[PDB]
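Chemist: This structure is in structure tokens; I'll ask about it shortly.
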Amino acid sequence: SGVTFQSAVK
Amino acid sequence: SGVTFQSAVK
Amino acid sequence: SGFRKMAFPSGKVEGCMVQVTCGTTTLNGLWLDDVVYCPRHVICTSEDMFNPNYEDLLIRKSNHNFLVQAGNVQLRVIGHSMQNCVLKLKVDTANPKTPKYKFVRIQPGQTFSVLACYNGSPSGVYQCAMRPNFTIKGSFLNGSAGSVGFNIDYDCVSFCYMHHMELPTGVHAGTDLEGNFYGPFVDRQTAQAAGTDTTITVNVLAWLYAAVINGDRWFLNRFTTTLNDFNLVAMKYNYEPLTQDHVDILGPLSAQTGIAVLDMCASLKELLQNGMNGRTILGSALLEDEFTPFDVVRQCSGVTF
Amino acid sequence: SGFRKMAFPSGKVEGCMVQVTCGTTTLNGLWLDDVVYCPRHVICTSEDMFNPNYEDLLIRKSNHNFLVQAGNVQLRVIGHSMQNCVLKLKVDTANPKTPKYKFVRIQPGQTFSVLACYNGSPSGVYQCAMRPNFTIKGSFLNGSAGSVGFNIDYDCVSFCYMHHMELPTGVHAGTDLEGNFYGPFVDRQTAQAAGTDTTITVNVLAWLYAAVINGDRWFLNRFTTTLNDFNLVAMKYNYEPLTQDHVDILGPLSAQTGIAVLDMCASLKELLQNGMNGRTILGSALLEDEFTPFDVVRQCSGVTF
């Protein structure tokens, strides 16, 4: 349902 | 009908 | 002979890719001269995403809050600013591999190569098009934000896309390299959805010319059509209107093959109305629309860089 | 999300590409350390092509008969030899951009990236597979001989193809980097024709797993099949036999998706027998066979180089 920002967790 | 060698003419 | 989805050689861009980390958030950046460009959502914690105020989040950061790694070298950030949706991190070192480059904002229907990257390291290269609805059908996982799209002309790299995010349908949204999104999208966690997409008519026609150049004529016919009448069929099958400008752009390919643009349009109309009857064109059973007229000339004539 | 035909980043290979000219014949070479590798048919005049004796044509040449250009620098050839169907020109300068590399001879069904080149200058990158009949469906014009195919693992470039020639059907034939042709082909102007080709079954299955990973399940069913029974349907539709080794290779993808290999085979059997009924898989209306199991893991999990 939502946009995903495609950074990553360090 | 024949194979083509794919060098080029200088 | 042959016709492939062909990307530009990625080497000039590989040498520009870096890793940018802020807090617990990491993504890729683009290092040109002494500046690193990256998506501004790097400064965001996941908690900040429903309605970020980036001016606020950025005033709260210092230069030392940004870790930039080029391979196995830390680059020191000596300054930072926001331009639209991109961050510009000024660094103490110019990139010695900076190619000749420009930033361009492309029109829908234009294609470009994507250098998909993770942790500043290039992973793969593919081709795609900016869709009429200003999404791209990319291949991107978490970590890929900051990967760039580009075209190369002689030795000049024209950057045209920076990747930001993935929409719920699995297609992709991003900005030009000056940070303006393509389409209506915003870098917020919110309900956002692509407008309905359409097929890029002028590209389909170019690819039919590519097929003729490569020896495939089965879909041709003896009819012609008028522009107005073709555009009537285009709209019924969810195809973009074809303009006189498109006709003109297809001029060189019409000239090489001896098939008038409007005659190719009659072929396309028949293909739209009748399908393919179990036949393929250049190895596809669908009408392909991610080759521009320029892409076809580039690959069927053999231009280098 | 998304799934694209994805090539390796070409930069490590771009830095190796040179121009090789002998007489009025020019093509590309591969510069690694102080050696330039290229097709031996560079030493051939068109008049020499129906039945060349290369040992004869080569004994008649001197080092100065070979012009090697790396960008805008002439490299001096200080020695030469023949290994199978490739020439090795020893040059006075080692290539300072030589990557870590190996030469590998691949099996049919394996994929690789091609850096298509003209006049020593890279023009484009695409992916392809070595077909079961040992041709490749490339995109090559006159001048492209000497372009190479490769895979990259970490920072090690594994070269596996050097392009030589185009067969009458428009598909392509070449050697490993030690000069042995793939398939029954010879570097002579003669009647030569590819054996009948087959579809790479294990790759089709991998791509169906890629589709499941990306959220597409419409083609699944509740049946299982035996290996023997599946292979009966494979042979009727011109598909390669699937072996227990293929099953084992598909192990990781079966594990990630929870679909047993033999269950995926029942899906494929249904697709073969019934078609697609106007549906697509990962944007294709044909069953795609130029992704290996490794390609799928590489792209759906995000490995870099």
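The numbers used for chain C are those of Swiss-Prot, and the residues that appear cover 3264-3568, in sequence.
Placed from the backbone N, Cα and C atoms, the Cβ positions cover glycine too.
So Swiss-Prot lists these for the protein:
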ACT_SITE  C:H3304  active site, for 3CL-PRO activity
VARIANT   C:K3353 to R  In strain: Beta/B.1.351
VARIANT   C:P3395 to H  In strain: Omicron/BA.1, Omicron/BA.2, Omicron/BA.2.12.1, Omicron/BA.2.75, Omicron/BA.4, Omicron/BA.5, Omicron/BQ.1.1, Omicron/XBB.1.5, Omicron/EG.5.1
VARIANT   C:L3468 to V  In strain: Zeta/P.2
Chemist: May I ask you to pick out the recorded positions among C:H3304, C:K3353, C:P3395, C:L3468 with a CB closer than 8 angstroms to chain A's CB atoms, ordered by sequence, or 'none' if no residue qualifies?
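Modeler: Only C:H3304 pass the 8 Å Cβ test.
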Chemist: Taking the Cβ of C:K3353 (variant position) as the reference point, list residues of the same chain whose Cβ is under 8 angstroms away and which are at least six residues distant in sequence.
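Modeler: Sequence-distant Cβ neighbours: C:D3297, C:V3298, C:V3340, C:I3341, C:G3342, C:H3343.
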Chemist: Taking chain D as the partner, extract the recorded positions from C:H3304, C:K3353, C:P3395, C:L3468 whose Cβ is under 8 Å from a partner Cβ; order them by sequence and answer 'none' if none remain.
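Modeler: Listed recorded positions meeting the cut-off: none at all.
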Chemist: Look up C:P3395 (variant position) in the DSSP assignment and report helix, strand or coil.
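Modeler: Assignment for C:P3395 (variant position) reads coil.
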Chemist: Which state, by DSSP, holds C:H3304 (active site, for 3CL-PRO activity): helix, strand or coil?
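Modeler: C:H3304 (active site, for 3CL-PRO activity) sits in a helix per DSSP.
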Chemist: If you draw a 10 Å sphere around the Cβ of C:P3395 (variant position), how many other Cβ atoms fall inside it, taking every protein chain shown into account?
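Modeler: 22, counting other Cβ atoms within 10 Å of C:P3395 (variant position).
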Chemist: Counting only residues 6+ away in sequence within the same chain, which have a CB under 8 Å from the CB of C:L3468 (variant position)?
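Modeler: Those within reach of C:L3468 (variant position), by Cβ under 8 Å and sequence separation of 6 or more, are C:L3505, C:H3509, C:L3513, C:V3524, C:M3527, C:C3528, C:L3531.
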Chemist: What residues, ordered by sequence, lie under 8 A Cβ-to-Cβ from C:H3304 (active site, for 3CL-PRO activity) and sit at least six positions away in the same chain?
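Modeler: Listed in sequence order: C:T3288, C:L3290, C:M3312, C:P3315, C:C3348, C:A3408, C:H3427, C:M3428, C:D3450.
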